[PDB]
Structures are given as C-alpha cells and as structure tokens.
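Colleague: Sending over a structure as structure tokens; questions will come in a sec.
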Amino acid sequence: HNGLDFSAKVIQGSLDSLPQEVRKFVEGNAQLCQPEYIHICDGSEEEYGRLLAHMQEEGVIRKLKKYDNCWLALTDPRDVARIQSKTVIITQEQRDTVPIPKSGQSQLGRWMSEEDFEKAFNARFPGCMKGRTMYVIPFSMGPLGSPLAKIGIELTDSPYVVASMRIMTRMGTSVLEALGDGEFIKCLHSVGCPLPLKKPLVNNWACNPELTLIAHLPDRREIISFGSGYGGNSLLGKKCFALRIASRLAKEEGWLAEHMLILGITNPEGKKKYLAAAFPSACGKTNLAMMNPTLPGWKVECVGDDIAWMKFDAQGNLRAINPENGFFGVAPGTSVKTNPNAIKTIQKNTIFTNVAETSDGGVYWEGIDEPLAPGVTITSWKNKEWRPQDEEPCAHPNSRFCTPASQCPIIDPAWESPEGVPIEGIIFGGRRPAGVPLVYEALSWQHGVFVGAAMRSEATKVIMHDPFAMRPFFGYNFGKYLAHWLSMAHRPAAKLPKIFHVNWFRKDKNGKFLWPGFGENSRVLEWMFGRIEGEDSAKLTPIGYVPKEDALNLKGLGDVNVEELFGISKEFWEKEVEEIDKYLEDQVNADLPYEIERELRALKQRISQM
Ligand SMILES: Nc1nc2c(ncn2[C@@H]2O[C@H](COP(=O)(O)OP(=O)(O)O)[C@@H](O)[C@H]2O)c(=O)[nH]1
Ligand SMILES: [Mn+2]
Ligand SMILES: [Mn+2]
Ligand code: NA
C-alpha cells in the first residue's frame, strides 16, 4: 500500500535524513501513538522562539516581560514533581534491580516484571498522541563528541519538554550528525491526553495522573514515560537516562554515574582542584556548586549542579563531566544572599515553572529576599492574587527555574572540556540536626564507600537513609553498586580521591542552627583542600579525621560554638551504628559486600572503645 511510511506527516526535517535505527524508532512509535504530525527538532533559535510563542498563544506559558526572553509555566496541581511511586525498572530478575529486602519492602528501587510492564504499556500508549505533534528530540548528554558523552532520542507530545530539553541537554541537528549509525538511548514520552480530550484540561497543562508511569528498561536501552509533563518524569535525559540507565551502563563499562555537583575551588595563591559532592535534593548542591565564597582570595567555579559522569583515564585521574547543559533548580530559597550566582544566571533565557509573577512581569518566590515597591502585587503559582496574609506560599515548594549553564557567571572554563575535569575529592552530606560534625574525612577508600552507604538525611520530622544520595536513582541492585565502587581500588593507576562527609544542619537544644552555612561553608572547603595536599591539619576520631583545634578559619566569624559543632558523642554514635547495621541487613543483606560489613564492624569497635 504505502508501507509503514509516515513521511507524509513530517512537518520539519525528513525521515530519510535520519540514521536507520533512529527512523525505525520514530516510525514504530508513530504507528503506535498515532500523532497527527512529526517534527524533527533542529535545535535552532528560530525553532525555539516560535515554539515558545505558539505555547504563548495557546495559554500554555506566559512571557515574563521584565526579562530578556524568560517564560512562565503553571501546571495542573496534580502534576508538580518527579513521582518516585510511579517510577519503575524492568529486568528479568527482581534481584538485578534491587536487593531482596528481608522485611519485604525495599527502599532502594521499585521493580516491575516484563509481563506486567507490557500490560501497563498496552493500556496507555496505543493512540495516545492522536491530534498532537510528536517531536523528535535528538540530544547529547555531555559535551558534543566528548568520549564520555552519550546520545539519546526523545519522542514527546509536549512542546514544554522540547523547550526545556533545549536548555537542559544539547539538542538538534548537530547531534544527529554526531550520532550517525551509533547506539542511542530510546526515550518515549507522552502526556497521555489524546485528542479529543476525554477529561477536562486543567490550567492548560496536559497530564494523566491516574496512568502516570515512568519506566526504565536497561536491557533494551529504553526509557518509556507516560502521563506526567513535569521535571524528571518528562525531561528524560536528566534522571531517567543520566542516572538510572547510565548507572547501569557505568557498571557494565567500568565508570560512574552519580548524583553529584562538580565545583572548582581556587585558594588565594591561585591553586586549583575539582570536587564532586553527593547531597540529596533540598540539601544544598546547587548552592554549593555556585557558591560565592566569603573567605577572601577563595574562588568557586561551577561545572555542574546535579549529575556527574566519572571515569578513570589512562593516567589514573578520575575524570568527570557534567552530562547536563543547564540547571533545573528549585527556585524557592534562592536569594542574592543565599545564591547570587544562580540569580545572575536566571535573569535571561530562562523557563520558570510554578513560581509567582509580580505585576511588573517579574518572578517571585519564598526566600527571594527582594522587597517589592509599594503597589506591586503578586500572582501566585495557582493564578490567584496573593499576599503574605494567606496560609499558602506564592510559589509551589518544588517550583523551578530551567536555565542555560553557559549563563552562569562563574561557569568553569573546562565545564565543556571533552576529557572532563580531574576529581581530587568526593564529598557526601545531608541534613542531620544532631550528632554529626561539620566535616570529617574517611580513613580509606573502603571506609569512604561505607560513609556513602551510611548516609542519612532529614526528610523534606523523620530521618531517612539516602545512600550516596542515590536512593531514588539506582539503576540496579544497590549491593552490586557498592561492589562496583569498591572495585575502583583494585585497578592499578587509579588515583582514588579523598572522601569527606559534611553537615550544615546541626542544631542546638533550641532548634537553632549551630553553623551559619551558605558562603561560610567555604571555611569547610578550605579545611578539605589542605588535606588533599597532605597538610597535617587533622585529628583522628572514631568516625574519621576532623579538623584539629584552630585548623578551621573562623576569622570574620565571631564566636561559633565549635565544641557543640564538632562534638562526637559515644551514645549518639552507638545508636547510629546500630541503626545503620539494621538498615544494611534488612535492605541489602546477601548483596552487602564483605568490605562494607567489615567497615561497619570496625566503626562499631572504635566507638565501643570511646
Ligand atoms: N541552613 C542552611 N540551609 C541551606 C544551606 N545550603 C542550602 N540550604 C537550604 O537548603 C534548601 C535547598 O537548597 P538547594 O540548593 O535547592 O538544594 P538541592 O535541591 O540539593 O540542589 C534551600 O532552602 C537552601 O536555602 C546551608 O548551608 N545552611
Ligand atoms: Mn539543585
Ligand atoms: Mn537532583
Ligand atoms: Na498553565
């Protein structure tokens, strides 16, 4: 007849231009999802501007008239976040995806059988793009033609995803030319609202919360996401690819894909080093990644604020790239005070989601610390006039900026270097109101892997385990991931970074933070820097090395309560090790490596002799 040829529906580009396997992915899914048109994205400025104005004319976004090319999306309140409960990974065997927990409920991932997924898929995708354009987004995670970069193709029915993916990845025609006949991750996305609409459209924001499902199929190199337009559910390069699929790839291939910022720190003498840090969301990665140091002569430069791909090179340096092309940061809390470098970044060419709008076309959120002129009013993220009298924030707590990384005033000159940046330190941390000192240093690589494994952080009151800040993101069995980290010591050449753990959030008996934080965290970074150099600035404790007395620069800082801030209590740490023991036994068990169990035994013994 005319085959399975969708050429007649192509409104930009050509199916004949596509590499063979890309064409097959596009056409097969056009046959399944029945889009009205196919738009192959070129990544051009013209494409982007027109798509924005189109969304503008449909009421999907508003233009923010105060700024150079900035935009505002307000969502359906049912679709406001990446949703872990609807997030699953498919493998033949459950144990390959998560360890089998002794308690029967795993905190370390959600598995679904191939059978169950096929039924779920068939219930969702057939005809799901009826009446819509299927956009084909060819994208690079990493600098174009970096040896560490990986290519994806995302099919989506959301122009919001297209625009946001232009920022957060490298996308367009240059990627298709770079890809050629190579392998790529297949990323399928639908908002799940075929036309004609069966359910009312809320806030011009297409979604299907009842059928929302974010699936990963590592053995097929597929990510298939249905029903949410938001964040990590729809922007498939970010979590789905650059952590969940990429952690699996990394394990197979001998590298690491982690939930880590990469920042550069320069002393007053001009001396430079790169550091990576894994904190859970809402524990300050973006802030640290673009920190404005208070300590004079110190400089911080940003490589990435969220994801790090790391591979030992043939010299044994741990090379890291940021696979992202932008920051997708939580907007609330961002002020000139807390994060001035973010604020300079987001003044132009930025897409805001679920933040408030001022009457003069500006953006507003909790913690912005920017007084408004009398007469200037605020429209909340729910499209209502808002005042601080109300018992609701003007912006959703998970609201966002999505901004190009290149616009960061302190973007590192090597942030796109195809070889990556050499990592000399790896920092773990989160929110611990009690017990855990400002900073310590792991005693060995094995100890450091244990420190990552043991991470706990206040929920954003409950304290939960979040190993390596990867709890939401492991692409495979966490015990095996532990073994993969430990295996890095068994290769000759590898120059293993020093591992540290931090805590900004230690609080006193009256619930006041014992440490100021923010730009004062440069004093902790200072202590860390010297240690990589070999400075004799450390005191041994049961948990690791801490700063020696007077080793931290507290100058310009008045009287910080250092005794409480560095206190290490036998009673706290004996409870700590017991809790950790029971967690690893329950959640990891048969897959817990011998070396991590040994480190737990060693820590317990050192605490017992306090
Ligand atoms: N008290 C305190 N709060 C902080 C510090 N760093 C970040 N925060 C707060 O933690 C919240 C999350 O910051 P953010 O950079 O979004 O964390 P991310 O989600 O991990 O990238 C914001 O409300 C920040 O103001 C700190 O050093 N001390
Ligand atoms: Mn962030
Ligand atoms: Mn993150
Ligand atoms: Na809207």
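Just so it is clear, chain A uses Swiss-Prot numbers, and the residues here are 6-465, 473-622, in order.
For this deposited structure, the header notes the method as X-ray crystallography, 1.5 Å.
Just so you know, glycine gets a Cβ as well, placed from its N, Cα and C.
The substrate binding site annotation in Swiss-Prot covers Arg87, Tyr235, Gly236, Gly237, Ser286, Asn403, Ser404, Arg405. Quoted from Swiss-Prot for the published mutagenesis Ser90 to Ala: Decreased phosphorylation and increased acetylation levels. The mutagenesis experiment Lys91 to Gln is recorded by Swiss-Prot, whose note states: 3-fold decrease of affinity for phosphoenolpyruvate. For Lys244, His264, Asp311, the entry in Swiss-Prot reads Mn(2+) binding site. What Swiss-Prot records for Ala287, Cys288, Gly289, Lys290, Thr291, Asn292, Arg405, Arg436, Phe530, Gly531, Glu532, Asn533 is GTP binding site. Feature annotation from Swiss-Prot assigns active site to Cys288; the stated evidence is experimental evidence. Here the residue is the original one, but Swiss-Prot notes a mutagenesis experiment at this spot, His477 to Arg: Destabilization of the closed state of the omega-loop, resulting in decreased capture rates for the weaker binding substrates associated with catalysis in the phosphoenolpyruvate to oxaloacetate direction.
Give me the local environment of each listed feature.
Modeller: The local packing around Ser286 (substrate binding site), expressed as other Cβ atoms within 10 Å of its Cβ over all shown chains, amounts to 18. Under the three-state DSSP scheme, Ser286 (substrate binding site) falls in the coil class.
DSSP assigns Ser90 (mutagenesis position) to a helical segment in the three-state reduction. Neighbour list (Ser90 (mutagenesis position), Cβ cut-off 8 Å, at least 6 residues apart, same chain): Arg115.
For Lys91 (mutagenesis position), the same-chain residues lying six or more positions away in sequence with a CB closer than 8 A to its CB are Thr217, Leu218, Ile219, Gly232, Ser233.
For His264 (Mn(2+) binding site), the same-chain residues that are 6 or more apart in sequence and have a Cβ closer than 8 Å to its Cβ are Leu248, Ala283, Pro285, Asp311, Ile312, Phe480, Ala481, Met482, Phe485.
For the recorded site, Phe530 (GTP binding site), the DSSP three-state label reads helix.
The Cβ of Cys288 (active site) has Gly434, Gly435, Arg436, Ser462, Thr465, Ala481, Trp516, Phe517 as same-chain neighbours under 8 Å, each 6 or more residues away in sequence.
Same-chain residues at least 6 positions away in sequence with a Cβ under 8 Å from that of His477 (mutagenesis position) are, in sequence order, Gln112, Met460, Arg461, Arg483, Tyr595, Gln599.
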Colleague: Measure from each Cβ of the recorded positions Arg87, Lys244, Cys288, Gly289, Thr291, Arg405 to the atoms of ligand 1 and list the residues where some distance is under 6 Å.
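Modeller: So the answer is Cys288, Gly289, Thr291.
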Colleague: Among the binding-site residues listed here (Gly289, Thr291, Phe530, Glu532), which has the Cα closest to the Cα of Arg405 (substrate binding site)?
Modeller: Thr291
Colleague: Should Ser404 (substrate binding site) be counted as helix, strand, or coil on the basis of DSSP?
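Modeller: Reduced to three states, the DSSP call for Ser404 (substrate binding site) is coil.
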Colleague: Which binding-site residues of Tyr235, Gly236, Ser286, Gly289, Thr291, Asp311 contact ligand 3 in the sense of C-beta under 6 Å?
Modeller: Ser286, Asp311
Colleague: Please work out the number of neighbouring Cβ atoms within 10 Å of the Cβ of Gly236 (substrate binding site), leaving out its own Cβ.
Modeller: 21
Colleague: Running a distance check here. Ligand 2 versus the recorded positions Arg87, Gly237, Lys244, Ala287, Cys288: which have CB less than 6 Å from one of its atoms?
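Modeller: The recorded positions passing the 6 Å Cβ test: none.
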Colleague: Between the Cα atoms of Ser286 (substrate binding site) and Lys244 (Mn(2+) binding site), find the distance and write it as a whole number of Å.
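Modeller: Approximately 12 Å lies between the Cα of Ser286 (substrate binding site) and that of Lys244 (Mn(2+) binding site).
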